Every structure is written in C-alpha cells, then in structure tokens.
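Scroll down for the structure; my scribbles are underneath it.
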Amino acid sequence: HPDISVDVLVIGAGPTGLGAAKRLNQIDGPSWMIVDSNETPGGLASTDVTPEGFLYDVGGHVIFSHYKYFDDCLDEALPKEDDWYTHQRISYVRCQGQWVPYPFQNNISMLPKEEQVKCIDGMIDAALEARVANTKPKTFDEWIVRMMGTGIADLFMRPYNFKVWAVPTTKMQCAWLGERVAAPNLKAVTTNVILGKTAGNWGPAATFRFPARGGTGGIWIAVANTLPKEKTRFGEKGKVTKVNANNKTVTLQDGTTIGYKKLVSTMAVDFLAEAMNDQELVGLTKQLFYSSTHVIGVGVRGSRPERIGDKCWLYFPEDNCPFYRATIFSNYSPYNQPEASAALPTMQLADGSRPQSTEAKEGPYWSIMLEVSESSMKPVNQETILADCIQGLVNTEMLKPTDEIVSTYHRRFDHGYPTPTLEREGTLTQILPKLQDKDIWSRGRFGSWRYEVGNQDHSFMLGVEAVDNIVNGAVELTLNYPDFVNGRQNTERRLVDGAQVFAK
Amino acid sequence: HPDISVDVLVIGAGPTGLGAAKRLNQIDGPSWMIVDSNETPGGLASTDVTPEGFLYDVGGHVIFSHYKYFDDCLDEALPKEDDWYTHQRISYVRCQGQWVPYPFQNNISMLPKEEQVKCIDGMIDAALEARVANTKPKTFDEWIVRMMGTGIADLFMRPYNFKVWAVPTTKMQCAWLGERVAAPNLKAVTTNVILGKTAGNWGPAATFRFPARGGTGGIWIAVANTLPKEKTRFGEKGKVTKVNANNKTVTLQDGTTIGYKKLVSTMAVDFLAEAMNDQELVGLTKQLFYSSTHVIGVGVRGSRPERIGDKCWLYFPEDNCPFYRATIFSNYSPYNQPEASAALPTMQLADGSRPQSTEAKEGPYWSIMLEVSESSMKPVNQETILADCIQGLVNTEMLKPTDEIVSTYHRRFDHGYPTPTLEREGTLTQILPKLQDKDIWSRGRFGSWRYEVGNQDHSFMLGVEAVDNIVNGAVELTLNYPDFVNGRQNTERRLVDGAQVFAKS
Amino acid sequence: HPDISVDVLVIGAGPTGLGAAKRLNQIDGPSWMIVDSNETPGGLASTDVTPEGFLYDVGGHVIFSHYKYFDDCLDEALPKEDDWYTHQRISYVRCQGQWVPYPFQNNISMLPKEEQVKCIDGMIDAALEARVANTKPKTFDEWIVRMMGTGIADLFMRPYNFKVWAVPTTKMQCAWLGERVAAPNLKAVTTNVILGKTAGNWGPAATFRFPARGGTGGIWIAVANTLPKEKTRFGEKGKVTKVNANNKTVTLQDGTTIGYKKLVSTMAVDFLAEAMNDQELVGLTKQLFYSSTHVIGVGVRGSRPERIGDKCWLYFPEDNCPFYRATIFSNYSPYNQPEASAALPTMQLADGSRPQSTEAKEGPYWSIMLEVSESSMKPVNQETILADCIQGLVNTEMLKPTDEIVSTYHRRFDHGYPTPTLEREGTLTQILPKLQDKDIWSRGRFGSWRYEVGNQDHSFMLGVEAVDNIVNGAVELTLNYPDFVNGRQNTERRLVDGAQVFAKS
Amino acid sequence: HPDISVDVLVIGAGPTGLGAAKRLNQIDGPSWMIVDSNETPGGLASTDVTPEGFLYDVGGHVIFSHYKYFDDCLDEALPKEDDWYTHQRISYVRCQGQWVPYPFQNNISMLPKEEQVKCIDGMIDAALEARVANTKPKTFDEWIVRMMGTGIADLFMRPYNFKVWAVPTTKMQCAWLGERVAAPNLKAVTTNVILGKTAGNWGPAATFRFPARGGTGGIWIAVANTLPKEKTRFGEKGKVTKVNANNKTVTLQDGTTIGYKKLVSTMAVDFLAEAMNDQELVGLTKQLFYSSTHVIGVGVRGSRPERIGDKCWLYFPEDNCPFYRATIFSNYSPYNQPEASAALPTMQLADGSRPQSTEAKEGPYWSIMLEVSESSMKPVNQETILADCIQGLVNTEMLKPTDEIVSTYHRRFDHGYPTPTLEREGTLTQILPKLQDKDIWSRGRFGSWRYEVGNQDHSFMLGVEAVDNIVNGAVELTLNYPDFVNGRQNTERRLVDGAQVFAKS
C-alpha cells in the first residue's frame, strides 16, 4: 500500500494546478494534495530576478480575465488596492522606421503612400472575394489573407507569425482564432487612410492590472499561500518521476508513493506519457508540436526615453531583430527594477562598447524584456542570442548606441508555445480520451495543449473545471469549447458558492 | 416567523420541478421542499384516462433525451425492461390523399409530377439566392422560404405551422430552429425525385421508448416516488396562492407560509407575476404569447387496420381536418387501451350516426390522439371541436364511416405552447433578470417560455441546472444556450457524481 | 401634278439634312432637293452674334467625330489650316469653392477629406453589391447608384442631371449613357485619393478643333455652300407647312408643291406629325419628352483673367446659379469676340450696377456662354434669367463684382434636348416604323429623338445613312445601334468612294 | 499591259465569289470578271453523284439564312415552288443505344436514372458557379462546362467536338460561339427530367428548304447562270497560278494575265499566300489550323426503315463509329437517289458479306451521308475508312447486318473546317490587314477563315459586302462582327435596291 492516499492528486502548481487546488480547497469534500518539482509555485507564470535586481517574467504576461472566479482568487490573494497597478493596453507594430499602433491595418496611413495603395488594393480584392465566399479557411495563412488581403498580410501577420510560432502560417490551423468570419473591414481601414488618421485599440476602458511586487510570479505565490500548507508538496520532494496508471500510483523522486482515485496532471502531456511508460501515448504525444521561448532581459540606465513613453508591448515582423515581441517591463511596476538611488556599474553600451568608467553610478533605470522563439524549423544560436537581441534593440531604435546597459538576463524555456498545427486536434482527440479512460485529467497550457485557452485565466479555470467535473459533473467548457468561454463573461462560478453559504 | 423554512423552495412538480427536486435530493446539502396544486405530479407530461379505459397524454409525447442525467432518473424510476416498449420513430405527412414520409421536404418524390416541378423550381431559386446571401433571416417565414423555396413553403411549411402555432409564420422569430425543421439539400431532394425514392429518417437507431403502463404520466409519478415524502406537498394543500418576493415568503391556499432563501418557480411566469401582485411583472408577462392545446382522444373497435400499421405520429397541413397532428396512441403501449376481451358498447359510428346495436361487445381496440391549437388569431369552436375532429378522421381516411367509436376524450389545456414570437426575447430579457434579482429562478416550458428547450428532458434539466447554479455556481446552459445543449451529448452530470462516491467512504 | 418632282426630298438643312444632301450629291443618281425655313443653314448648330459683335453658339458645341465621312466633309468645306483652332478638352466641375477635374466621379481626390470618406464609402457599397448583381438597372438613377454609390449620387450626379435634363434621374432610362457617363473604378479612384492625383482623361478625346470664323455655324454654312444652289430652297420660300404622306406631296408656305418618292424629314418629329395632320401620330409624339435650352451670353472687358485661364467648359451642379454649364467661348476663337481696339461702353457691372459713364473704352474682351434648361418639371423666369445668370457668375467667382459687361445675349430654343425617358423607346417603336411604312425617313436630333446619337457627327451621319439605306440598301447603323457606331472608328464610308473613282474612268 | 483588264477581279466561284459577282452584276458599275479552276461553280457547296446514281453534298448541308439578299438570289435562281422541298430541322444525338433529341440536355430523361442524377448534380454545380461568375470563359472547354456542367459535358459536347474539330476542346477559343452567357437553364433541364419528357427544338416554324434536284450544288449552278456568261471563266482556263500583288496582276494556268484595280480572293488564304510568293504571309498562314473532311456515302436498298423515320441529321459523340455526323440524305429530296423502279445489284451487305445473288433488283432506295474529320492530332486511314464507316452504321443500329448496300462513295476534302483555335485571331489580324494594304479582299470560309461566319449564306454575303465596301464604302459587318449579323434580321440590302429603281426611269 502507498505512502500517501488521497482522493484527488494534483500534479503541478502553475496556474492550472493551483486552480484545481483552490476549487478542491473551497469544496472541502474529497481529500486532496498538490505536488510540484519547484519550491516556488507559478510555472511559466513565475518571475526571475537578475543579480542586479531586475525582474523578468517568462516573456510578456498581461492578464485579461474571462472569469469572475479567477478574479475572486486574485482579489483574495492580493486584496489591497496598492497590491496592483493599472495600465492601458498600449501596443505598437514596428514597421519601416515607424511605430504603428495596433491593430496594424487601421494605421497604415503612417506607411509610404505607394505602399498604402498596395495595401488597400489587396484588401479590396479580399472584400470582393469575401462577398461570394462559400467555404471556411482551412489554414492560418488562408485566414490571414482573407481577412487582410495580400499586401497587409505580407507586411505584418505573415512574417510576424513565423517569428512567433517558429512555423509557417501555411502549416497551422485557424479554428483557434474563433468563429469570426475571415473578411476585411474595408470601410474602416480606407477611412483612416483617407483621413490620415491613426487609432490604437485602447483607452480608459481597455486596461490591465499588474502586481506591484514580485512580477506575475507574485500572484501565484500569494494564491498558493492561501492553501493549507500540509496539502502541498513543493520542491525536489515534490518532483514526480513515475505514474503507474494501472495501479493509480505516483512515485516521487525521493521514492515517496502516492495513491489516487482521480489524477489532475498539469505537466506537459509528452512528459506525462514518459512518466507513465506508455509507448502508445509516447508515440502519440510525439505527433504534437511546440516551440521553445528564449527570454532576454536588458536593464538600462536613465529615465524613460520620450521615444519609449507609455508603450507596453511591441511587435516585430521585420528581420532586423531576432525577437518577435518586446515589453517595457519597467512600465508595469516601479518595483520591477531597482530604485533610482541604487548604484550599479555599466556593463556595456548598446553598441557593444565598454563603458568609460567601471564606477557604480545611480539610476533611474528602465527595463526591456524580449522574446525569441525556437523550433526545429527556426534554430536559435544560444551563445550569440543575447548580443543579437541587443543589436536588434539598436536596429529598431529602441536603444541608442550610447545607452548604458546595467543588467542582462537570458533563459531558455523548453516548452514555450503549444503550436496550433493542422494535425493538433487529430492527435489530441486520441491522447486525451485515452487518459480520461484511466481517470487522468490532463489539463493546462501543455497539459491539454490548446493555445486559444492557454493564458493564465484559462489555465487556472481548466484546473477549476477539471475538479468540478470530477466532483459535481460540470461540463469542462474551457477545455472543449474555447469559443464559448472566450465570448462571454463567465460569472456563475464564485469563490463563495451557494454550497458554502448554506453549510454555515 | 413562517410555518416552514427551507433553503430552496420548488414550486411545481412537473418535469422541471421534479428535476430540481431530484438534484437537491442527490446533493443532500441545503434543505428543500417541493409543492404542487395537483395530487399527481407530471404537469403537461401527465396522462388522463377515459371511463371506458382509454389513456391519453397531453397530446403526442415522444421522448428524445439530450442528457445522461435524465436517462439516469428515468432508469432509476422505471428500472425493469418490461417497464418500457421500444418503437421506431415512424411519422408521415398527410398530403393530397397520400402519406408522405417525414421530412416532407425530402419526399417530394411522392407528389404529382406537376407539383414536383413547382417544388424543385422553388428550391432552385432558393439555392441560387442562398449562394449570394449575406444576411440572416429575421422571421420564421423568411427562414422557411430561404431554405425550401416557395413551392415547398406553400404546400406544407406555411399552412402546417399556422395550424400548430396558431400564429402566422411571419410573426415568429427563427433562432429557435436548429433541431425542429430540416433544411433540404437541393442535390438530395432532386436526387430522390429522379430515383423515385421515398426516404424517411427513422430506423433501428432512431427509436424512442414509451412507458408500458400509465402513459407518459407514469414516468413522473415513478420519479416523484423516489423523493422523500415529507419534503413534498402535492394537492390542494400545496397550491401556491401568494408570493411575497420581498419577504421571501410563499403562502399556500390553506394558509401555510413557507420561507425560502432561494425560489425555483416552474409555474407559468404570467401566473407567477400575478401571485407576486407585481404590476410591472404582470405587464411584462402580458407581452408574451402562448397558444392553447385541445386534446381529443378517440377509442375505436377493431384490430389495427392495415392502412394504419406501424404509424406513430402524423402531420396534417391541409384544410379537411382541424387537428395539426394525430398519434396512433395504441401503438405506443398495449396498456394505453382496454384488453380485447373488454366489453364496451358502441357510442357512435365515425360518420356521426347511431350504432345498429347498443349492446356491449368485445374488442380488440385501437386509439387515436389528436391535437388542435387555439389562440386569439385562430379561434376554435369548443362546442363542435370533438365532432369536427371525428369528421376530420373520416376526411383523411384514418377512419371509415362505419368504424365504431367506443370512447371519446376532449380536454383544453390553456397554456399549451410558448410561442417563439419576434418579441419573445426582448420581453424575456426584461422578465427573467428582474426575477433573478429577487433570488427567483423562473424555469420551465412556461417558467422560462422557450420552446426550443421545452421538451421533457429540457424541462427536467432546467430544474436540475437551476439548482446546480444555486448550489455549485454552474452555468445554466439549457436556459441560455439551447443550440449548445441540443447540439451535443450531455454526459457529464450523473445521478451519481464524484461528490456522492467520495462522501460514502 | 405638283410644281416640283424629285426622287428624294430632304426637309431641314441642319447637320442631319445636310448629311443627306451631301450623300445624295456624291452619289449623283436619284434626283433630289433640300428645303429649310431658315435662309442660313445649320439648325441648332448655328451661331448668333450680338450688336456689339460677340458670337454665341446654341450653347457649348464641341466636336468629337466618330466618322471619317464627317471629317471628309468638314475638310472639304473648310480646307485651310487657318480655318481652324485646336484646343485641349479642358473641363471642370464647380464644387464647394473648388474646380474638380472632369469627370467628377473619377476625381474624388480633389474634394475635402470628409467628402472623400462619404464618396468612397458609397463606392465600396456599390462595388460589393455589383459583385453579386444579376439584373441590369432600369432607370438612370439606379444606374448612378449601382455604379457610383449614394455619396457621389447625392453630391453630384442627381442634382447636376436634374439641372441639365430638367427631369429627375428617376424618370430617365439608362441604355443611352455608355459614352456620356463615366463608371468609376474603385481601385483607380481610391488610388488617386491616396496619392492626391487627378485622373487620366476619360475617353479617346484629348483635343478638339473649332472653326476660326463664324462659330460652329461657319461649318454648316460652308458645307451647304458645296451643294448645287439650284437644288436648295432656304428661307420663307422653303418652309414646309403641309405633308401629305398618302399622295407623297409636300406643300410649302408660299404654296409650292413638291412630289417625292422618298422623304427624309429632319424637322422635329412632333412638328412632322402636325404637318401630316395625322391625329394618331400627334398623339404618339406627345408621349415623347424634351427640354428647352436658354442660351445666355456675356461679353466682358479685360484680358483673360488668371482664374479663368485655359478652361473650356465648366459644370455647375450646385444651386447657387441657374446654369448647368458655362463655356469660355472666347477661348475657342479670337474671332468669337471683337478686337482689343474695338471701343465699347460698359453696359453694367457684374454686381448689377450701372457704370460710371457712357464712355466707350477699348478691350481686350473675353466671353462667357451659359445654358439653362427648362421643362414642365422645371419652369424658368424668362424675364429675370439674364440677371440671375450674371449673379450666378458672381456667386461662382467666375466674375468679380466690378467686372465690366459690354454685351448680353439671351435666346430660348424650345426643342433643346430630346430626353431619354423610360417611355422613349416604347413610343419611338410605334412612331418610326409607321413613318417608315409610308416611305418617310424621320431622322435627326428631333427627327428620331435619340440623344446618344444626337451630336453633329451623329446627326450628319443619320442623314447620310438614311440616303444610303434608300439608294444602296445600307444598314442604318447610327439610328439603331448607338453603341456600335460610338464604340468603333467608322472609316469605311468616304466623300470619295470606289463608285466615284471607277465612274471617272 | 495584261491580256485582260477589269476594275474588280473575283477569284473563286463558290458561294463567296458568286456573292461578289451577283452584287457586281446588280450594281452594274465597275467592270468585273470571275474565275474558277472548276468548270462547275459551287466550291464546297457542290454535289457529287456515284455511278449508281446517288448524290452526295460535301457532308450535311442545311441552309439557315440570316439575310434577305441571300433569299432574293436563291429565289431568283430557283423561283418555282417545286424547285424546293421543305423539312423540319430534325436532329438527334446517338447515346448509349438511344436516339436522343437535340438539344441533348433537354432529353436526358432517356438515360438511365443513376446517370440523370450525375448529370443534374453537375448542372447544379454549374448553375451555382454561374450565379457568382465575374469572368468570361477563355476556352471552348470552359464554355462547355459552364453551360452544361461536367456530367452532361462528358456525354456529348466534349467527345463530340473532338470528333468534329479533330482538336481538343481545351485548344479552341469560345468567342466564336457568341455573346450569350455560358450558364445552364437548370429549371428547363430538371423540369423535363421530372416529367419524363422528350422534346426536340423543331416544329412547323423551324424548317429548312432543300433543292429538288442536283443537291445543294444545284443552287449555285442556277445562281451562276444568272451571271452574264462572258464575264465568267470557269475550268482549267480559269485556274489562278500566280498573284503579283505589287503589280496588281493575276496569271492563269494557260498563261493568261488579268489586271485588276481591286482583288476579291476566295481561295484558301494559305494557297493565296503561296500564289503571291510572299514568304512573310506564307509563314503567317502556316500558323493557322484546319481539319480535312472525309465524306462517305452509302446507298441502301429498301423502303425507309421505321427506326430512321423523318430524321435529318445525327450527332455521334461515342467511339463505336468514326464519323461525327450522319445525314439521311434521301430525306432531303426524292431525287437524291434513283427512283424505285431503277435496277441495281447488291454490292455488299452491311456486315461485309457477299450478297446471295448479283442480279440487279429494283428499289426503292434510301441514302446515308457521313462525315469523318482528319488532322495531325487525329489521323484517318484512307484505305479502311469506308469499311469502318459501314461497320459504324451497324454499331449504331442505323443499318441491320442484313441491309443491302448498292452504292458507296468516298471523297476527301483537304480544306474542310477552318479551326477556331486560341491562336486564330492573333494570326488573322496580321494577315487580313496586310492583304488589305495591297487592295486584296481575302474573304470566305477559307478566304477569311472564320467558322462562325462560314455557312453558305455567310460566305455569299462576305462576297456581297466586300463588293459593297469596294464600291459604296459599306461596313463589312459579316467579316468583322459575326455576333452582330447572326443576331439580327438583315433585311435592308436587296437584289433590287433604290439605285436600280431610280435608274430605270
């Protein structure tokens, strides 16, 4: 008989696992337990800090919540108004020397006139074709061009998406974008071109909140802390090494065995198939595709340059830089980098030069966070990528050659994006029902591998809904119907439900 | 303090209310109680019997379940195999002296050739227009025309639907439609006309099960029997007369008061507004529309005639009869009518005349159940409707003039169909949230007034999900997303869920 | 027996009749003669002069020739290079204080940003509707909206066309406009908006030639002069009063009778019906519609103003002036107005005041020619129309308040435009074949009433082709197929054909 | 100075040349003469006779006239009523053991049901595509499929047209087919299928007349005979061997030289280029494409079989026979074959066996005329083609194995069809203008190489209009605008025009 027995075991304490745990904790029915190999919960929603005191998330993390329940747990965890900062959702596309407001097509007035002509002509073709279309697009590429036309597609979404996904747009499905018809808003686009108008999709209503301290990672430490500590096992002692699906037994690295009746696994599903020693599942998970993410962080001396201003995140379709996205992380919280009086030496100038002096000087400081994707179709030279990113910062006029870099950061995350390939659904609908037959609920960004429900709130709710299905017979809506949950505000499920009110 | 206090009060013990009850009973958390003014649970899913021993449902009731939870509760209530009879879903449309397999719009093949031309020409126009359409249809009529063309619309869809809904197709919305009206492929319809093929949509997979005894009403009597009796109050002692929403207090006819934390109300929402003495809610509910259903039953002497055969239900678009639908109710169970040795005198011949003898004679017997709709746009002469129906049976050749009728039944059900009018949703999105703000879950066929989720399984689950929302913060999917629940197999929620498994150890 | 007998009698010596006479004269087979009530041939293609020496055509007359035959005859009649001046076809549309290059609908790029949006949005709508359109437009208005969208329709097409046709766009057909109304290309128009460019000249017409002396009327005086004088009868002596179609006899006002075998009538067909004393025909011609043309002439002291420059004709859709078109007639020939040394007193200033003195001062002089339409749907105040035009010239900034006016001219031409009404073709197909069966070829701008073949070259060729049909069995292509003759270069028929070349041997 | 001088020389006395000659003769102006290498006029519109007395045209020749002038000349040539026979235009398609009335698609109810399904499914696809089409088809093959859909295309027009043109449908243009939109009449086709109806496109109105004697060739003998004999030169004495364009001189085989001012050439334009010894033109003409025609005649003993009946011509898409078209030539005139009392021996039975006797036996007789095409893409074994044709008659059940054949006929015509290749116009617009610059009017079926104006009436009028262009400056409509002349009733040009009427006074 096992060392420990619980009704429901949760593997992994990123957002998905912590969602499952919060719901089990609230229900307070079946016994339960959560394990993670890391001492610190959060998964890919964690945060690092450099020796010089610059924080970096695992790339740009901006919360948009589709669920009251998710909101309830964040409010519980970080309940003070000064636990958070609010910002507008300000983003731009870098294109031919210009910062073009997102969405790109509504702002092509900034481009040269001859190019505007090409863009409008292409979108006219797409509008005329959309008017008689009687089939759905089958690939991401087809969807892009039917929405945007050839010209606008070639400038942004085609080269941008290869830089992000590390696979061509022709090899991805397009159902994950939702059920919106692939057609141009020709009038809107042409109107701004005629008016010479620019317009971003943000304002006092289009906002996000970001944690005052600890980066995105601070949220999940705070949420985890609301759980009964004896029901958690985090660290080397919590690393899962073996899953015996037939005996419903799990073995940890230190040899501890855990028996379960139901399993919620939030580890990557290809790792799960190995831990199970299931040759059939290993073969199937190997049919899936993912990209790795390099996160590069750069700490810069000086007050925030006028050219940067209130920018939050930025897209880079062009090939003069390796990164697809940059984040002005110092704009998210004053505590993402040291205060102005902190003294740091200059490590190098942006052009690669040595500084005049080695003396530690004061701030203030700002901070840029970069993302570079990697796959077997898009290799990344690990040894030069930092320097390539810094050159890319100069090329894109984010840094001057003279800017003083005081901190650098580079980390590679093996599983970064689960790719919406054409083959994905054919594979997942074999994998997930086989796990289900064994009472294994494999869920999460890489637990169930669906990018369109792959953010923090989706993940958290995948765990919540998994538990609700296990206990109360709930439909796993986020898992099976992304369009459904993304197109509504999910208000019904709360951190305090009728059941707990009636109980007291 | 009131006579009784419960966390959750359920008003009504038709399928919706019973569903609430069953889920509350399964959860076994909050205290609850269920009331009904009728001693026998079942609502519009009840069954009547004539003095001569012929059973009649409230019109044609055929079960198609979208939910394993519903299946579970029926199986629990009627667990034996001989509790049920299984049949194929055989229906036809009476059209110009002939029985056309349902769906009509696919058996074009069976009409006079000249009419086939008319139909196919119309459908060709519709196919070409559909090729360039970029707007959705706004009315039931526009929808019908767009998917079938004028010829088929006129021959069947338009007249039949006025006969059922008792309002013209131009007066109804079309969002409710996915699962009720078949949209014909031009190539499929044309292929069947060329091949001279008649192809109805039934067979070994498309079946239904019907209770062996007690009619459809037998289900809900048995389901109710699985509830703890003390938590029920059925009869005059359970008739709700006043609802004080602000004090969260209900008053019954005998004067009993019941306090509640949450209310699940399954009575017609216009009745609820009146019981609340809420003039604003009364005015809103009056913007809703419903039709009444007349149910007529006819018991016939004789073994089942060949011309009837295995027919289950039948549609009547034409003018030679007042009913829109007939059910061969004696095909559903042998216990829906007397055994063959039962002796019964003839009451009349089908042609209206007196029988040659008034002596009681033996069977066998078969049985027809007819439905006639009524509204302010379609008045019905209540005094002659029985005789009109019987003449309609002679007219459609279902009865011979000389057939011997041994039993008759007629009952009017005031609230029969909640009409999907153009105005329905604008009104409901005022009514339901205003009740919601008062912790009142108004749910069911007339509780929430949505016909597209108005069958027995829909109703039952409206009750279940209401409770699940109240207790576990579940999404009321059936209520707000008919297309979602009707388009899938709903397997997740069971009569035994993990909660009960884990608790019992 | 009548006073005169010819094989072919030609009535009218405008372009159409002169066309007939020239071809008859070239063929030199059948006997013929041509009559006109006017001593000076030319009809609506004539020219007046004011006592102060300013010439005015009957409104803006610019020649574009579709036929080599027409070229040959103009060349014969006015053979010297200094008989002609050549000009670029420079026109603009007055809109919101701006001059928009013709055609308006292709130069959206010139309007304010706000108006550009309204225009392009409209054109996008039209482009998308046109992608799935399977019916041709019935009316001029439907055509305008289908091809240009509501924005350009409201801003220019609808007001301008009522102002010139003197009927709403909804009352006209749209089969006539292939060569008159440009259909805008969405990509092309949008591309020029983005680049802020003007559009390439619509049509093959880049320049035009205009006669050095006598205005447009000089051409027809000279063409007529090439005819044998004995075969003409112009003046009171040549006015037709009676046409006896059954006797094939024509009576002139002086009592002269002319018997004919074939008749080419170029007078207005409604007048012809009257002269025929044919009540049925009069009835039919009254189903036709026409507008009247007021021509207003204004002679101005001064060297040609910079704001005027090389402008030729100008369009005015706006309601701040009565005229639909202005022509800088002084740009067409130096001899359309007096020498600079000619001394003329100021008659009035453009603001309407009397001048300081009666002193005759020298020039130079320039000249504006205006057109105002009239019909039963659009009355014109004859007594004030001159002053209204002059104020119009001030509102449109064509004249400064202080500009000195040295000559004025006003003349009303009752039949100005044959209106392409919805009813036109139905009526003409009852009229023209009836006349045909009586050996009457009724042809010309009002002879056959078809504006799309109603220019000088068209008219001339209607007379030529009518004679060719009569003598050589030719197809009357211009009469029956406007799109055919307007869409090709008609090079085959010449002033010297093979017949004449061989015969001279 | 040449042996003979004329103003206009016409080469060739087939229909085109005779048209030119008839119009020259009528105009009676410029001097002219017509030459031909054959003593008998008619060209490809001539008629042969076998030693047994069976006549054969050059394949099926049926007159549909688009011109009054053509009717005038035919009626002048053969003015008596008994010079002609009148018949309805009765034709069928041989398909899967059936004679299917033309047009094929309106008669597919004769096909097996499963095949009707595939045909109608294809045409539904075609109609749905046509509804949103925004481009014209570019090839004959695209035109066929857009009009018929795949299934119907594969059964008739695709395999049939390869058998006719001896080139694939994918290699031909489709503009020659005219301006009608390539689109299905889906309602018409489905209606006849639903009704089980067959219907040909003939009846009392849709008739042709055929000469009573001498076949089609009789027409042109009679027309030629109205010409003044001394202006003709037919036979070896009239064969042109050299054309010197730069000197406007023609040389005949007997050494006679003719000087002309204008040349109308109706010989094949590739021969003309060789005769001109113009290397550039020879290169260009070699870019053109044409098929050769084999004509096979079979004379059969017996009264007309019931299975043949009133059939006139027949299409053969299938590959169980080499011919694309058959004509029941004995149905055109009783004088196309010997009278019944004429005695002929049997040459063979249709299955190839010897007759039991070689005695002459009497008739009556009927007659079949067949056409086989030949090109480099589709060779013909001249040695076996007769035997293959006769086997084809058995395969198609036109002849029984036992039918007695009393006469056979085979002749190959090198220039048979001028092919409407994709490249044709690109080449012709280089050839015809260069010849035009030399005062050479190259006109006719192979004179101008355009099949869509390649019938007898078209050809005759090409000559007429060429002369009219030379003399009177007429537009050459038939040459340059096939759609125009084929879509109208051409009634203006007559054998007696005004010119002749007036001159005779």
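Shown for chain A, in order and in Swiss-Prot numbering: 3-506.
Determined via X-ray crystallography, 2.3 Å.
Cβ atoms are placed via backbone N, Cα and C, with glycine included.
Around A:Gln458 (FAD binding site), the C-beta neighbours below 8 angstroms that are at least 6 residues distant in the chain are A:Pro17, A:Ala47, A:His63, A:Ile65, A:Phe72, A:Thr218. According to Swiss-Prot, the FAD binding site annotation covers A:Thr18, A:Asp38, A:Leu46, A:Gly61, A:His63, A:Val242, A:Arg327, A:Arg447, A:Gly456, A:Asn457, A:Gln458, A:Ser461.
Its own atom aside, the Cβ of A:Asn457 (NADH binding site) has 21 Cβ atoms within 10 angstroms in the protein chains shown. The NADH binding site annotation in Swiss-Prot covers A:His68, A:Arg91, A:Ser93, A:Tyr419, A:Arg447, A:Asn457 and rests on experimental evidence.
Other C-beta atoms found within 10 angstroms of the C-beta of A:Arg91 (NADH binding site) number 17, with every protein chain shown included. As annotated by Swiss-Prot, NADPH binding site applies to A:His68, A:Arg91, A:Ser93, A:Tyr104, A:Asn203, A:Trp315, A:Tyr317, A:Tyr419, A:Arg447, A:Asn457, A:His460.
One entry in Swiss-Prot concerns the mutagenesis experiment A:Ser93 to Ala. Its note says: Lowers the catalytic efficiency by a factor of 14. Secondary structure at A:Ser93 (mutagenesis position), as computed by DSSP, is strand. Taking Cβ-Cβ distances under 8 Å and a sequence gap of 6 or more within the same chain, the neighbours of A:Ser93 (mutagenesis position) are A:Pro103, A:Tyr104, A:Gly202, A:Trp204, A:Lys313, A:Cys314, A:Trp315, A:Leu316, A:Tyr317.
Reduced to three states, the DSSP call for A:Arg182 (mutagenesis position) is coil. Over all protein chains present, the Cβ of A:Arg182 (mutagenesis position) has 10 other Cβ atoms lying within 10 Å. What Swiss-Prot says about the mutagenesis result for A:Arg182 to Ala is this: Lowers the UDP-galactopyranose binding.
Listed in Swiss-Prot as a mutagenesis experiment, A:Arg327 to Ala is described as follows: Abolishes the catalytic activity. When secondary structure is read from DSSP and collapsed to three states, A:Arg327 (mutagenesis position) falls in the strand class.
According to Swiss-Prot, the experimentally introduced change A:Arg447 to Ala is described as follows: Lowers the catalytic efficiency by a factor of 2000. On its own chain, A:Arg447 (mutagenesis position) has A:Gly16, A:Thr18, A:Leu46, A:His417, A:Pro420, A:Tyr453, A:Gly456, A:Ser461 as residues at least 6 apart in sequence with a Cβ closer than 8 Å to its own Cβ.
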Of the binding-site residues A:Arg91, A:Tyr419, A:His460, which one sits closest to A:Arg182 (mutagenesis position) when you measure Cα to Cα?
A:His460
Tertiary neighbours of A:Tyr419 (NADH binding site) (same chain, Cβ under 8 Å, six or more apart):
A:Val166, A:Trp167, A:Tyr292, A:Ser293, A:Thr295, A:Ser375, A:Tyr453
FAD site residues A:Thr18, A:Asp38, A:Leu46, A:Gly61, A:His63, A:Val242, A:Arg327, A:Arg447, A:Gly456, A:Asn457, A:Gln458, A:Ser461: biggest Cα-Cα distance, Å?
33
Counting other CB atoms within 10 A of each CB, which of the binding-site residues A:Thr18, A:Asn203 comes out lowest?
A:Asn203
So how many other Cβ atoms are close to A:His68 (NADH binding site), meaning within 10 Å of its Cβ?
19
Using a 10 Å radius around each Cβ and counting other Cβ atoms from all shown chains, which of the recorded positions A:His63, A:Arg327, A:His460 yields the largest count?
A:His460
Would you kindly give the Cα-Cα distance separating A:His68 (NADH binding site) and A:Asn203 (NADPH binding site), rounded to the nearest Å?
19
I'm trying to understand the geometry here, so how far is the Cα atom of A:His460 (NADPH binding site) from the Cα atom of A:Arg91 (NADH binding site), in Å to the nearest whole number?
19
How many Å separate the Cα atoms of A:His68 (NADH binding site) and A:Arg327 (mutagenesis position)?
24
Neighbouring C-beta atoms (10 Å sphere around the C-beta of A:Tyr317 (NADPH binding site)):
22
Measure the Cβ-based neighbour count of A:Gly456 (FAD binding site), defined as the other Cβ atoms within 10 Å of its Cβ.
20
Can you tell me how far the Cα of A:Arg327 (mutagenesis position) sits from the Cα of A:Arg91 (NADH binding site), in Å?
15
Other C-beta atoms that fall within 10 angstroms of the C-beta of A:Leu46 (FAD binding site):
21
With the NADPH site defined by the record as A:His68, A:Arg91, A:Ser93, A:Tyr104, A:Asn203, A:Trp315, A:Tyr317, A:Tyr419, A:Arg447, A:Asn457, A:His460, how many Å span the farthest pair of C-alpha atoms?
27
